[PDB]
Amino acid sequence: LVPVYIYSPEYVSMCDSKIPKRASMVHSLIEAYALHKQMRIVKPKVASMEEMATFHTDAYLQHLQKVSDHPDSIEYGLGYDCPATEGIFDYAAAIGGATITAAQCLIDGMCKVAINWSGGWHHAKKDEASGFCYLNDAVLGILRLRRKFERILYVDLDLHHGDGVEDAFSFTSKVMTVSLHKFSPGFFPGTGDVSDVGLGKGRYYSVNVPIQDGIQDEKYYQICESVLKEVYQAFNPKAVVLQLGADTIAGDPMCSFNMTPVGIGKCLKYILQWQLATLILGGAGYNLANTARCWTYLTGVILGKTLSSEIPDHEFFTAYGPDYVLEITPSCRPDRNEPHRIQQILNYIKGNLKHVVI
Ligand SMILES: CN(C)c1ccc(C(=O)NCCCCCCC(=O)NO)cc1
Ligand SMILES: [K+]
Ligand SMILES: [K+]
Ligand SMILES: [Zn+2]
């Protein structure tokens, strides 16, 4: 019935310690619009060792636990991108447990939509941290959904390729991954061309949409809708995990895409009208107020509400200056997506999906 909102004061505090206080900012703006009163608030459980090991190796988890300049930390992806800091293991278990909790609410029929805005760390591998992701909560959520759902669709609308989730399932046809992302030689993580379709028994069950700098709402939605329409018809998913990293939004320091929350919101609406069990994740997002703006707007989308344009007073009201509105304005810079290259990509994907059964 009513969407589940994964939240506790303790969870937000844990998450608050790259994105300082971002979790507080997201939650307080959502509360400032009183959207929490229309959702079922569910305290997240901390992920157990066994739950985390549904994906990650015990060697990696014990190392993460142990360092939470160790000679083995380079081997496990900890360092330049993923600093070893105290309590990072408790932080990871909290995020992983929160997404698992959301997945369990979906399995139990408590809701059709469960939200963990602090999840979405799509780069972590079974045995290695990557791209500021210590634990892959999306994979953990998908593996939990697999207890019930025979076909799971993962949609990744983060600026970056969801490589960790794709690689985790690249050999299976039970989970289809779809990532829209900037793809450009030199741009992290460097994978996810349209020719990347998965491996072995999973061949054609990964979909990658490489997009160039400067794309705005209308063309982004056209791409997303056409891919997801073809995907829905070909795969007939029974559950969806949706990653909504806001580093695509105009004003992010990544300064790559030029999206607003309204355009992401149309993609979200298209997925929601499927009326499937849907697990909503956040992810990256480096302009903190814009990320709160985005995910607050999307929470309203989930609840079918139109939010007031004026940022309501709350703890972080001043971060929304000097104009204090919810809307985000695209930057005045070129869209580098050639329409015929985009259509070539769509044709390639359509052909790939003709091989997908059931
Ligand atoms: C100014 N400064 C200190 C930095 C700027 C950029 C990066 C970076 O992109 N590094 C490569 C790793 C990018 C991982 C992207 C994480 C993400 O948003 N995934 O969705 C690093 C430092
Ligand atoms: K993506
Ligand atoms: K797959
Ligand atoms: Zn990203």
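Just so you know, the numbers here start at 1 and follow the chain as drawn.
Method of determination (from the header): X-ray crystallography, 2.0 Å.
Yeah, the Cβs are placed from backbone N, Cα and C, and that goes for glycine too.
Under DSSP, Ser24 (mutagenesis position) is assigned to a helix (H, G or I) in the three-state scheme. Record note (Swiss-Prot), mutagenesis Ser24 to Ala (Swiss-Prot position 39): Enhances the deacetylase activity. The unchanged residue is displayed.
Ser24 (mutagenesis position) counts 18 other C-beta atoms within 10 Å of its own C-beta, drawing on all protein chains shown. Looking at Swiss-Prot, you'll find the mutagenesis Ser24 to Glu (Swiss-Prot position 39) noted as follows: Decreases the deacetylase activity.
Quoted from Swiss-Prot, the note attached to the mutagenesis of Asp81 to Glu (Swiss-Prot position 101) states: Partial loss of catalytical activity. The local packing around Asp81 (mutagenesis position), expressed as other Cβ atoms within 10 Å of its Cβ over all shown chains, amounts to 14.
Swiss-Prot gives this note for the published mutagenesis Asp81 to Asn (Swiss-Prot position 101): Almost complete loss of catalytical activity. Under the three-state DSSP scheme, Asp81 (mutagenesis position) falls in the coil class.
Here the residue is the original one, while Swiss-Prot reports the published mutagenesis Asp81 to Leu (Swiss-Prot position 101) with the comment Complete loss of catalytical activity.
Positions annotated as substrate binding site by Swiss-Prot: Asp81, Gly131, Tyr286. Listed in sequence order, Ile19, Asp247, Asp252, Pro253, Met254 are the same-chain residues six or more apart from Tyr286 (substrate binding site) with CB atoms under 8 A from its CB. Following the DSSP three-state reduction, the secondary structure of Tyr286 (substrate binding site) is coil.
Around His123 (mutagenesis position), the same-chain residues at least 6 positions away in sequence with a Cβ under 8 Å from its Cβ are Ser130, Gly131, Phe132, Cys133, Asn136, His160, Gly162, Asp163, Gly164, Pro189. The annotation that Swiss-Prot gives for the mutagenesis experiment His123 to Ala (Swiss-Prot position 143) reads: Loss of catalytic activity.
If you look up Swiss-Prot, you'll see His123 marked as active site, proton acceptor.
Sequence annotations record features per position, and here Swiss-Prot assigns divalent metal cation binding site to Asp158, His160, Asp247. A simple way to gauge crowding: the CB of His160 (divalent metal cation binding site) has 26 other CB atoms within 10 angstroms, across all the protein chains here.
A gap of 21 Å separates the Cα atoms of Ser24 (mutagenesis position) and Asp158 (divalent metal cation binding site). Among the recorded positions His123, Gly131, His160, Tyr286, residues whose Cβ is positioned under 6 Å from ligand 4 are identified as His160.
A distance of 18 Å separates the Cα atom of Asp81 (mutagenesis position) from that of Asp158 (divalent metal cation binding site). Among the recorded positions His123, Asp158, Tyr286, the residues whose Cβ lies under 6 Å from any atom of ligand 2 are, in sequence order, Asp158. Using a 10 Å radius centred on the Cβ of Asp247 (divalent metal cation binding site) and all shown protein chains, the other Cβ atoms total 23. Neighbour list (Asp158 (divalent metal cation binding site), Cβ cut-off 8 Å, at least 6 residues apart, same chain): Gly120, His122, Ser179, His181, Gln243, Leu244, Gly245, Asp247, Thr248, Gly283, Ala284.
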